[PDB]
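Notes for the one structure printed next.
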Amino acid sequence: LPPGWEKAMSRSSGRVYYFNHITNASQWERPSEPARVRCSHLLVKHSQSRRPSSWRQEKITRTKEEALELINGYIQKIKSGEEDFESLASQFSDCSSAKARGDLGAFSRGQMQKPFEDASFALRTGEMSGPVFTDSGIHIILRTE
(Lines of atoms letter the chains of each structure in order from A and count residues from 1; the text may use other names and numbers.)
(Lines give C-alpha, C1' and ligand atoms only; values in the text may rest on other atoms or scores of the structure.)
Protein backbone atom coordinates (compact mmCIF):
# COMPACT_ATOMS: atom_id res chain seq x y z
CA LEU A 1 0.00 0.00 0.00
CA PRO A 2 1.35 3.48 -0.66
CA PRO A 3 2.05 5.62 2.45
CA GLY A 4 -1.02 6.93 4.37
CA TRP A 5 -3.27 4.01 3.18
CA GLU A 6 -4.40 1.07 5.32
CA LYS A 7 -6.76 -1.94 4.62
CA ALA A 8 -10.05 -2.19 6.62
CA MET A 9 -13.34 -4.27 6.31
CA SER A 10 -16.65 -2.78 6.16
CA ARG A 11 -18.59 -3.21 9.45
CA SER A 12 -21.88 -3.66 7.63
CA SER A 13 -20.74 -5.95 4.75
CA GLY A 14 -17.33 -7.31 5.71
CA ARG A 15 -15.95 -6.34 2.37
CA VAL A 16 -12.32 -5.06 2.21
CA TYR A 17 -11.83 -1.25 1.58
CA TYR A 18 -8.92 1.16 1.96
CA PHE A 19 -8.77 4.30 4.13
CA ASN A 20 -6.15 7.11 4.18
CA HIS A 21 -5.45 8.50 7.66
CA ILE A 22 -3.97 11.77 6.24
CA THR A 23 -6.95 12.73 3.99
CA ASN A 24 -9.65 10.64 5.68
CA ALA A 25 -10.64 9.35 2.22
CA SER A 26 -11.99 5.86 1.90
CA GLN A 27 -12.49 3.79 -1.25
CA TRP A 28 -13.24 0.15 -2.36
CA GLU A 29 -10.23 -0.19 -4.72
CA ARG A 30 -6.68 -0.96 -3.58
CA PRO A 31 -4.97 2.46 -4.22
CA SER A 32 -1.40 2.41 -5.71
CA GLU A 33 5.60 15.27 -4.72
CA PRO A 34 4.83 18.54 -6.66
CA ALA A 35 6.02 22.02 -5.67
CA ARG A 36 2.35 23.16 -5.75
CA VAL A 37 -1.15 21.75 -5.85
CA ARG A 38 -4.38 23.49 -6.57
CA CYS A 39 -7.42 22.63 -4.41
CA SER A 40 -10.94 23.63 -3.87
CA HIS A 41 -12.69 23.17 -0.50
CA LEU A 42 -15.96 23.43 1.30
CA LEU A 43 -15.58 24.52 4.96
CA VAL A 44 -18.27 24.05 7.56
CA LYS A 45 -17.40 26.12 10.73
CA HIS A 46 -18.68 25.37 14.22
CA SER A 47 -18.77 27.22 17.59
CA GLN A 48 -15.07 26.45 18.34
CA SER A 49 -13.79 27.64 15.03
CA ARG A 50 -11.06 30.30 15.41
CA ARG A 51 -13.50 32.82 13.99
CA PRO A 52 -17.04 31.46 14.35
CA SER A 53 -18.58 33.68 11.62
CA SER A 54 -18.85 33.68 7.83
CA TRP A 55 -20.66 35.34 4.95
CA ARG A 56 -23.46 32.79 5.65
CA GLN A 57 -24.04 33.57 9.30
CA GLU A 58 -22.69 36.31 11.56
CA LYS A 59 -22.58 34.19 14.68
CA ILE A 60 -22.03 30.40 13.99
CA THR A 61 -23.28 28.36 16.92
CA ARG A 62 -23.47 24.74 15.54
CA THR A 63 -21.48 22.16 17.51
CA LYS A 64 -18.46 20.41 16.06
CA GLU A 65 -20.73 17.32 15.91
CA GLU A 66 -23.40 19.11 13.92
CA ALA A 67 -20.72 20.49 11.54
CA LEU A 68 -19.40 16.93 10.94
CA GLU A 69 -22.93 15.65 10.25
CA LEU A 70 -23.31 18.40 7.60
CA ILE A 71 -19.89 17.54 6.12
CA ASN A 72 -20.77 13.85 5.94
CA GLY A 73 -24.15 14.69 4.19
CA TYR A 74 -22.33 16.75 1.52
CA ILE A 75 -19.74 13.97 0.97
CA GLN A 76 -22.63 11.52 0.39
CA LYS A 77 -24.30 13.76 -2.05
CA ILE A 78 -21.10 14.44 -3.97
CA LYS A 79 -20.16 10.76 -4.13
CA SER A 80 -23.65 9.82 -5.30
CA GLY A 81 -23.61 12.33 -8.15
CA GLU A 82 -26.74 13.98 -6.81
CA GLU A 83 -24.83 17.31 -6.29
CA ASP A 84 -21.58 18.68 -7.63
CA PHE A 85 -18.81 19.65 -5.23
CA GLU A 86 -18.74 23.17 -6.82
CA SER A 87 -22.39 23.68 -6.37
CA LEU A 88 -22.31 22.70 -2.66
CA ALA A 89 -19.14 24.76 -2.02
CA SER A 90 -20.85 27.91 -3.55
CA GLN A 91 -23.94 27.46 -1.43
CA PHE A 92 -22.63 26.13 1.83
CA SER A 93 -18.99 26.79 2.39
CA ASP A 94 -18.31 29.13 5.40
CA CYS A 95 -15.42 30.84 3.62
CA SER A 96 -15.26 33.60 1.05
CA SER A 97 -13.77 31.08 -1.53
CA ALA A 98 -17.42 29.87 -1.82
CA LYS A 99 -17.85 32.73 -4.38
CA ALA A 100 -15.22 30.96 -6.54
CA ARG A 101 -16.98 27.50 -6.30
CA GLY A 102 -14.58 26.73 -3.45
CA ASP A 103 -11.35 27.20 -5.44
CA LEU A 104 -8.31 28.34 -3.45
CA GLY A 105 -5.92 28.46 -6.42
CA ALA A 106 -2.42 26.85 -6.36
CA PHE A 107 -0.26 26.84 -3.23
CA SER A 108 2.99 25.39 -1.89
CA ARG A 109 3.88 23.86 1.45
CA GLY A 110 4.20 26.60 4.11
CA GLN A 111 1.00 28.58 3.36
CA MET A 112 -2.06 26.71 4.68
CA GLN A 113 -2.94 25.20 8.13
CA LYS A 114 -0.93 22.08 8.44
CA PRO A 115 -3.70 19.37 8.42
CA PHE A 116 -5.15 21.15 5.31
CA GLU A 117 -1.74 21.21 3.67
CA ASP A 118 -0.96 17.54 4.38
CA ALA A 119 -4.34 16.32 3.16
CA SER A 120 -3.97 18.47 -0.03
CA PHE A 121 -0.56 17.11 -0.89
CA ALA A 122 -1.54 13.49 -0.03
CA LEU A 123 -4.57 13.54 -2.42
CA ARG A 124 -4.08 12.36 -6.03
CA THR A 125 -5.17 14.81 -8.79
CA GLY A 126 -8.96 14.76 -8.98
CA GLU A 127 -9.36 13.01 -5.61
CA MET A 128 -11.54 14.32 -2.77
CA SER A 129 -10.68 14.03 0.99
CA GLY A 130 -12.97 12.93 3.79
CA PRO A 131 -13.59 15.36 6.63
CA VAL A 132 -10.35 17.30 7.43
CA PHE A 133 -10.30 19.13 10.82
CA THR A 134 -8.40 22.39 11.27
CA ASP A 135 -8.85 25.32 13.72
CA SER A 136 -11.03 26.97 11.09
CA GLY A 137 -13.65 24.13 11.09
CA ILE A 138 -14.11 20.94 9.12
CA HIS A 139 -13.17 20.84 5.31
CA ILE A 140 -13.88 18.66 2.32
CA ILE A 141 -10.91 19.17 0.01
CA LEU A 142 -10.81 18.51 -3.73
CA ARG A 143 -7.43 18.39 -5.39
CA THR A 144 -7.89 19.82 -8.88
CA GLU A 145 -4.20 20.03 -10.06
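Here chain A follows Swiss-Prot for its numbers: 7-38, 51-163, in order, are the residues you see.
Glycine too: its Cβ is placed from the backbone N, Cα and C atoms.
Copied from Swiss-Prot, the annotated features are:
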- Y23 to A: Reduced affinity for KIF20B (MUTAGEN)
- 52-163: domain 'PpiC' (DOMAIN)
- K63 to A: Loss of peptidyl-prolyl cis/trans isomerase activity. No effect on the interaction with IRAK3/IRAK-M. Abolishes IL33-mediated increase of IRAK3/IRAK-M protein levels (MUTAGEN)
- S71 to D or E: Loss of peptidyl-prolyl cis/trans isomerase activity, nuclear localization and cellular function (MUTAGEN)
- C113 to A: Loss of peptidyl-prolyl cis/trans isomerase activity; decrease in DNA repair of double-strand breaks by homologous recombination slightly less efficient than that observed with wild-type protein. No effect on RBBP8/CtIP (MUTAGEN)
Neighbouring CB atoms within 10 angstroms of the CB of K63 (mutagenesis position), all protein chains considered, total 23
So which mutagenesis positions out of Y23, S71, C113 end up within 10 angstroms of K63 (mutagenesis position), measuring C-alpha to C-alpha?
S71, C113
Please report the Cα separation of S71 (mutagenesis position) and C113 (mutagenesis position) in Å, rounded to an integer.
9
Around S71 (mutagenesis position), how many other C-beta atoms are within 10 angstroms of its C-beta?
12
Its residues classified by DSSP, the domain 'PpiC' (52-163) shows 39 helix, 28 strand, 45 coil
Integer Cα-Cα distance in angstrom, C113 (mutagenesis position) to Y23 (mutagenesis position)
32
